[PDB]
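S.K.: Right, I'll just put the structure down here and ask away after.
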Amino acid sequence: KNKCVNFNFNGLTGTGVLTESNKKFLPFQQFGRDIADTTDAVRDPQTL
Amino acid sequence: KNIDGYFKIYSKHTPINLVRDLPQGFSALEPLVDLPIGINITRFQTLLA
């Protein structure tokens, strides 16, 4: 965590920094996006 | 529904209080499983007990 590294997700290829969040997502949603189609929050299948 | 072979099941369970008719409210439906059958389905039938 807290590193500006390359991200190779299931449906997101970019570079960012993993930071903490205070949201509460749905149990089926694997990732979240912004308003204008920008993925900015991806959950972890191992650690909830 | 079946789109390009990927079958989806959207489940929802909530308590209600009815007599005869359908609830005239509003809710959402969450997915449960995923069945990539890859076959074409034209008709269906609902079984009863």
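All chain B residue numbers match Swiss-Prot; in order, they span 195-243.
Using N, Cα and C of the backbone, Cβ positions are placed for all residues, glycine too.
Okay, these came from Swiss-Prot:
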type	residues	note
MUTAGEN	B:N234 to Q	Increased resistance to neutralizing antibodies
VARIANT	B:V213 to G	In strain: Omicron/BA.2, Omicron/BA.2.12.1, Omicron/BA.2.75, Omicron/BA.4, Omicron/BA.5, Omicron/BQ.1.1
VARIANT	B:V213 to E	In strain: Omicron/XBB.1.5, Omicron/EG.5.1
VARIANT	B:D215 to G	In strain: Beta/B.1.351
S.K.: Cα distance, B:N234 (mutagenesis position) to B:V213 (variant position), nearest Å?
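M.R.: That separation, Cα to Cα, works out to 37 Å.
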S.K.: Would you mind reading off the Cα separation of B:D215 (variant position) from B:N234 (mutagenesis position), to the nearest angstrom?
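M.R.: B:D215 (variant position) and B:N234 (mutagenesis position) have their Cα atoms 33 Å apart.
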S.K.: For B:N234 (mutagenesis position), write down the residues of its own chain that are at least 6 apart in sequence and whose Cβ falls under 8 Å from its Cβ; none is a fine answer.
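M.R.: Expected: B:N196.
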